[PDB]
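Enquirer: Have a look at this one.
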Amino acid sequence: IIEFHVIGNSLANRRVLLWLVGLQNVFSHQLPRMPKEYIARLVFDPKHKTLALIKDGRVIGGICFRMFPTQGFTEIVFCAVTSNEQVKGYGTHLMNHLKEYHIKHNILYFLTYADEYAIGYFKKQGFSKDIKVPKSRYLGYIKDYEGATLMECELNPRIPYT
Amino acid sequence: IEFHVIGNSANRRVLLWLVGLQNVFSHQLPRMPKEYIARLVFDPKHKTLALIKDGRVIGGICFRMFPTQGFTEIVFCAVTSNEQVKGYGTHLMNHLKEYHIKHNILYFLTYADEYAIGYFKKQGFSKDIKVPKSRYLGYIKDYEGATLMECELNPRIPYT
Amino acid sequence: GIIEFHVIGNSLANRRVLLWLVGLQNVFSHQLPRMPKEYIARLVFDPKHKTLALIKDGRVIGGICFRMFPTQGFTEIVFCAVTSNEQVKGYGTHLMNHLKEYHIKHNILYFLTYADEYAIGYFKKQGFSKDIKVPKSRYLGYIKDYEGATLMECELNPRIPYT
Amino acid sequence: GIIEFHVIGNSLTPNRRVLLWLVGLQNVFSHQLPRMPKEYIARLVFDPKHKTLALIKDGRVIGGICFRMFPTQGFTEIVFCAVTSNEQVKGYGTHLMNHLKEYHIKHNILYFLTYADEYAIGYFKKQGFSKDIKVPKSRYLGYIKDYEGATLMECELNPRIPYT
Amino acid sequence: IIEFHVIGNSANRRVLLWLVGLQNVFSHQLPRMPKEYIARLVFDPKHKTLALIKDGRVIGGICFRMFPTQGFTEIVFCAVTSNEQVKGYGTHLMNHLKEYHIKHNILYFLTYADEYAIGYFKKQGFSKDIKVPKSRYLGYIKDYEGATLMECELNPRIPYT
Amino acid sequence: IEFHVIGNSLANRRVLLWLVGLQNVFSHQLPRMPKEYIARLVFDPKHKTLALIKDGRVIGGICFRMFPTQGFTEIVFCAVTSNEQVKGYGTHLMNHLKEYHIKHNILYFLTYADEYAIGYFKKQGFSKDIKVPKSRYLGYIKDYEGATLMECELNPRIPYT
Amino acid sequence: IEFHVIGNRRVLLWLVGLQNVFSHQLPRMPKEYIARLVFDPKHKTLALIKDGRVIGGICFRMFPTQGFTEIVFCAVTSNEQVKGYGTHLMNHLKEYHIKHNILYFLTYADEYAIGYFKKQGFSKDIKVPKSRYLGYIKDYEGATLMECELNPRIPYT
Amino acid sequence: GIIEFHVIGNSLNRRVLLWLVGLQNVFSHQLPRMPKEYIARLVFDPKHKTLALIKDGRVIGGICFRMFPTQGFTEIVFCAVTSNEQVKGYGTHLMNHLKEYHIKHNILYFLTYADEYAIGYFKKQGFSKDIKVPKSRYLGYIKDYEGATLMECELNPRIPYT
Amino acid sequence: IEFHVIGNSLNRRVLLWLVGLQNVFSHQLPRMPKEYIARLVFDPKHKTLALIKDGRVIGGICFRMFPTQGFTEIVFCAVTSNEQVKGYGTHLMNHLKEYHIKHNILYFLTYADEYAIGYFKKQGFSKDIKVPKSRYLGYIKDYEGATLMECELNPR
Amino acid sequence: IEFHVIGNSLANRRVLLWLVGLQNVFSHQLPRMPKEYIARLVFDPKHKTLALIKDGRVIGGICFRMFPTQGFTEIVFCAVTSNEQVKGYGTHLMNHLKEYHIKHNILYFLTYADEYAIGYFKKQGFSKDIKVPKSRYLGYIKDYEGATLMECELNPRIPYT
């Protein structure tokens, strides 16, 4: 009983608002030292969207991303599956569903700044430390931080990810 | 500080306050399922007295007025962990009492954990329920293992 | 096959929600086949009554017909039926569970019902009891009394997900 | 007979002669390019941010150039480029490219980029494209679909001469 | 997954791309018909198509034109992509089509079957004996050279689906 | 040259003057039908005419009456001015007419032909063997005794232009 | 001491006070230019209000689609300087930009002021691409273009 | 040498706002011992207007006044020419344009309480210490600043002042 | 003499001024296809500072503002022959520059043919290219044989 | 090759650039008439211009001023670009102009012709003997000291195009 939803704050629906509170809960827990207030402002920012992993009407994971169709890439912001539902293949389905969502919107590059604790998941999902995008195109849009590893994924719009 | 009676219908400042409240309630009552605390805090018939410190939620009381029945359900009470023992729990309850006096609601009802019984007893609540069982049963949510407490309000004396 | 649950009520325009309703009228009146069919029709098509319809591939298979009393704090379960074509498949339970979550989201935590002899087993199965907590002064005159039958009650728990 | 050139494309709202021309173009591009998924060719021809210069004979589509304009960056990407088999070697490809050149001059876009497969390079060479890219990498990377076999080619347009 | 959707024009573009998928499939499996002819009919407003969708992708369909005034429906294009043939999808398709037509009070299918499609329509209940009067289908359904006129009568009391 | 399907709608200074021209050439290539009769049909809201116009002048046309409910179209008047004859204008007029009708799902023409029109209709693909049943056209098309009914069936998959 | 982001009577007077404080504490530039920027409805000013009177402010222009803000004017009026209001002003501006999710500050600043911008965390090493601010911010011989990167992982107030 | 006379004021448009600020800057510089907030509150009072002296789109002088049409007189509050455009006859023309404006608005009396430093300019412009307006007509509407000298100017509608 | 920053937006006083400008640019640059000169002068995002004696056009500068890249393209500059050698060309460039200080910009780039060298030099244009090719490429219209010339601004 | 009667009425993308082109053509084949004058007339509302559009370019035109109240039309400017002359364009322009005026019942053209235009106007049927009374054109057509007044009378049955 698993479905994938691309949601976000428009300002209507309550289930969305509760989903976004669930996503904020999930992200905020897995990522403690980041202020709860800050994760909420990002999840509830309209320019951010979340691909939510739903089981039985219930949020168990998702990816918070920020599209920059002006620049040709999407920033991967938050990326988490709740601890009870891990190691079930959900993190890959989440990423693949985000990749097909993005080729159908003519965006073919993901960019993210990753902890040391996330690098492995992004590596598994096909992300690389060789950034083909020039720095003059993402810097200032994606949140750069000292000590973070910029990683890139190139999407082949000719293969169906889902 | 700032005291606000907020709720759900728009406005994003308020809505981010609700999420703050939900995280505080969910944190201080790990007892309760996160999704349940969210469902109530965002219920329109529920509203919350938010304790704000510099645009930031540090406490609150989620309550549901039943004006037709003549009482209010105290649902959630929390002051954030790093801000307690400053008198905020008492100031929040009092603001709530004066809010209800101005709406002719002079009875609070709450189901309290024994972790919370001490707080409600010192805010004036009692285990001896004057409101008839026929007026509240099936209106307030019964959490078994908790004990029902009631507070009667004096509309003539001032609280803030 | 594809199976769906929707609470189909009635206001004041849709095509098949009505045809779902007459089907519901039929399955209730087919499995409850001694109460006057017109009565079942008037209730099923009453505006303040709703019906949780269990539908698969368009055909109606089951339903629970209920009338919420949110001022009084309870809902009346008037009709419960799965068509004999699809019994013994746990659909009676899936129906009641979807009814339970629907009412939890509407802050109604008590069901009340009058059960005939051939439905008491179903309600015991689903958590109902003969020990009534809702006071008489709050249900009497509201729920259709039908007293050759048993008043049973189910208290819901808002914390748990039923579906 | 009655050779026409029309810059067509999908909108968010709305015409039907255009829709059938878009299906024809999707049929020509797909047939001429059979290992690429038909659904991807359809998704591009029907994307609103993509336009196609349809080559029309007797109202039937016999060729086209599918392109996407990037006015913010100052170039256009040539996506698909085809002429029907039984109408080739009739000089229609050159006429198609020239109307596209004229169309892009009028819109202040004076650079064409394209990732050519090996079977298209000869056509692009004869139409004035080069492997020497004057547009900076910092400008097209990520906007145009790169591919690890294709050959990036560029065409510079003269806005003062008339290409038609 | 498998979905059945009756689509056409009025449209959308999940629908338009589905129609292009349908047109592509009809054209590959019927190299008999010109590609622009198939596109014209698949995109004609008075035509509808029962689209067989798998993974959000078109794999089969039955394009038909309803003649409610004349009391029958014309089966125009009928195809399942090669990878999914011999899976019983052609019969599920026709079944859902018969159900769709029972609920619109159309109980007679007419079709012209080429040499290669006659067997299939036999398996789905069609016959070469046409009880619809020639005065009511001639000029309405399109004749195709050398094909065979075949007809199916529907029973409103069977839910085929 | 231009081919324009015009017709009087129940306005456009130019198209009416064209319609007057077609009325003239119809009446002068058929100089004993009451011009009053030609005028009423040319300007009838349900008759339309494929006008063959050159440099803004009417040189030929086909006046017709479509019966979509009945499945056919009536050819009523068919002519090319006496100067512009013997240059293939009557066939190109007939071919644009067929293209128009195939796009409108009308695949049968019916007409009554006089002395001078039989060979023309034979040229353009017409036949004296009538496939369309008498119940479908009698009373809808304007009958003559002495004239010869002729029929044309259109193939919707070839392009006629 | 009250902080207000502004750009009504009380507000207009407050903006004239800001133009007065800026033009006095920065007598280089034309008061006409200073007024133009102060009263642009797209420039904003974090105003430092004491007893209802303007004693300082920071005038800035957010470019939320480009992910930065230009620091135009920074001034505390002279009889309030050594009290450290300049730092509280900058902390309120940083914190305000995190809430509105903008993390790079850009400013052209006098030699007369660079020392202040360093105590506030600015550097002359410019990580931001030129094709980002070009044509949006206004050049001077501001001795240095200077950048400050903001970290949301920390409340700034 | 493009110079312009404009009567501007606050509605109870923005190059009026910028001209007002320049005028407040002018008066504030000339009167360093008045609070600049007070000069602002007056210049931006709607009941106050200012005859702006403009050159090349830039306020170089002005006269801030308040009309009392119910009382039949106007108060000159502020009066200044920026100090490098002085001694060019601009102070005369500023006051003359103000005279023309007021006779076309049926006001024939200027009143002003003058600095020690301003009396000689007013005298040059026809002001007098002999006040014909009765005290019952201005006292309390204008402020009698201790140490100022009340001065008056009687205008003639038959005279063309510009 | 009036200076007007005009252009086509989506008005006839302006319109005949545009045609006038197009003629002056056409006559002084006499073998550039006038369809091209007109196409730009009437392009809605090209603008022209019209130098207007009487109420008629006696000179002008057609330019094309490119903010995100930090420079404006000068396409056309001409004073008609009667009012040449009074320095109107230099007054024009001064009104252009000052209009550009109040507006977004501090750089001028132009492709100058063999006859335009002198004017730009005296306006301060130089043959050294301190704008990297990474930015004027694809926005200014490259001219083959011409010489790219740059003018750095006076700021205020 | 197309013909359009255009002009400022009280434009669009096409017509304005077309009139700028027309003004350039007129100006360069009258290279010492003041261009401000030619532009003011070309863009004057009561002035119209029959434009010769080879494909999208203007290659020729006739600027005329109708005086329907006075029974004639003033030919103002008349020019074919240097490329396309001695290709017969000047005659077809004039003929399209003649038919346009026939359809508006204006059957007299008056024009003042310089040395380089007399021959052309002779070849178009113009005469030096003016049958329009000087009581009727004086003060309506703009005189031209030294130019030759020339007149053309049109036949309303003649089809010129």
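Following Swiss-Prot, chain F residues are numbered 499-508, 512-662, in order.
The way this entry was determined, per its header, is X-ray crystallography, 2.9 Å.
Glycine residues also receive a Cβ, built from the backbone N, Cα and C atoms like all the rest.
According to Swiss-Prot:
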ACT_SITE  F:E575  active site, proton donor/acceptor
BINDING   F:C579, F:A580, F:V581, F:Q586, F:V587, F:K588, F:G589, F:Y590, F:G591, F:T592, F:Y617  acetyl-CoA binding site
BINDING   F:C579, F:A580, F:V581, F:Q586, F:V587, F:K588, F:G589, F:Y590, F:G591, F:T592, F:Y617  succinyl-CoA binding site
MUTAGEN   F:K549 to Q  Mimics acetylation; reduced ability to acetylate and inhibit PPARGC1A. Strongly reduced ability to acetylate and inhibit PPARGC1A; when associated with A-307 and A-735
MUTAGEN   F:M567 to A  Reduced ability to acetylate and inhibit PPARGC1A
MUTAGEN   F:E575 to A  Catalytically dead mutant; abolished acyltransferase activity; when associated with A-615
MUTAGEN   F:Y601 to F  Reduced ability to acetylate and inhibit PPARGC1A
MUTAGEN   F:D615 to A  Catalytically dead mutant; abolished acyltransferase activity; when associated with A-575
MUTAGEN   F:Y645 to A  Reduced histone succinylation without affecting histone acetylation. Reduced gene expression
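Explain the structural surroundings of these features, please.
Expert: Taking Cβ-Cβ distances under 8 Å and a sequence gap of 6 or more within the same chain, the neighbours of F:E575 (mutagenesis position) are F:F565, F:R566, F:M567, F:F568, F:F610, F:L611, F:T612, F:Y641, F:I642, F:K643.
Taking the Cβ of F:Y617 (acetyl-CoA binding site) as reference, no residue of its chain lies under 8 Å away while being at least six apart in sequence.
DSSP gives F:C579 (acetyl-CoA binding site) a strand state. Long-range C-beta contacts of F:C579 (acetyl-CoA binding site), restricted to its own chain and to partners at least six residues apart, with a cutoff below 8 Å, comprise F:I563, F:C564, F:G591, F:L594, F:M595, F:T612, F:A618, F:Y621.
A strand conformation is recorded for F:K549 (mutagenesis position) in the three-state DSSP classification. Around the Cβ of F:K549 (mutagenesis position), 20 further Cβ atoms fall within 10 Å across all displayed protein chains.
Reduced to three states, the DSSP call for F:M567 (mutagenesis position) is strand.
Secondary structure at F:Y601 (mutagenesis position), as computed by DSSP, is helix. Around F:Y601 (mutagenesis position), the same-chain residues at least 6 positions away in sequence with a Cβ under 8 Å from its Cβ are F:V503, F:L551.
According to DSSP, F:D615 (mutagenesis position) sits in a coil region rather than a helix or strand.
Mapped onto three states, the DSSP output places F:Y645 (mutagenesis position) in coil. Note: F:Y645 (mutagenesis position) has non-local neighbours F:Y613, i.e. same-chain residues 6+ apart with C-beta under 8 A of its own C-beta.
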Enquirer: If you count the C-beta atoms lying within 10 Å of each candidate's C-beta, which of the binding-site residues F:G589, F:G591 ends up with the smallest number?
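Expert: Each of the binding-site residues F:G589, F:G591 was scored; lowest Cβ tally within 10 Å is F:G589.
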Enquirer: Across all chains shown, how many C-beta atoms besides its own are within 10 angstroms of the C-beta of F:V587 (acetyl-CoA binding site)?
Expert: 8
Enquirer: Count the Cβ atoms, other than its own, that fall within 10 Å of the Cβ of F:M567 (mutagenesis position), considering every protein chain shown.
Expert: 16
Enquirer: Among F:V581, F:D615, the recorded positions in question, whose Cβ has the most other Cβ atoms within 10 Å in this structure?
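Expert: It comes out as F:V581.
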Enquirer: What's the CA to CA span in angstrom from F:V581 (acetyl-CoA binding site) over to F:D615 (mutagenesis position)?
Expert: 16
Enquirer: Round to a whole number and give the Cα-to-Cα distance in Å for the pair F:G589 (acetyl-CoA binding site) and F:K549 (mutagenesis position).
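Expert: Cα of F:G589 (acetyl-CoA binding site) to Cα of F:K549 (mutagenesis position) measures 22 Å after rounding.
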Enquirer: Could you say whether, by DSSP, F:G591 (acetyl-CoA binding site) belongs to a helix, a strand or a coil region?
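Expert: Helix, per DSSP.
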Enquirer: Taking F:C579, F:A580, F:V581, F:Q586, F:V587, F:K588, F:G589, F:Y590, F:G591, F:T592, F:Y617 as the record's acetyl-CoA-binding set, what's the max Cα pairwise distance in Å, rounded to a whole number?
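Expert: Site span for acetyl-CoA, by Cα atoms: 17 Å.
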Enquirer: Roughly how many Å lie between the Cα atoms of F:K549 (mutagenesis position) and F:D615 (mutagenesis position), rounded to a whole value?
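Expert: Between the Cα atoms of F:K549 (mutagenesis position) and F:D615 (mutagenesis position), the distance comes to 21 Å.
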Enquirer: Could you tell me the C-alpha distance between F:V587 (acetyl-CoA binding site) and F:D615 (mutagenesis position) in angstrom, no decimals?
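Expert: Rounded to the nearest whole number, the Cα-Cα distance is 19 Å.
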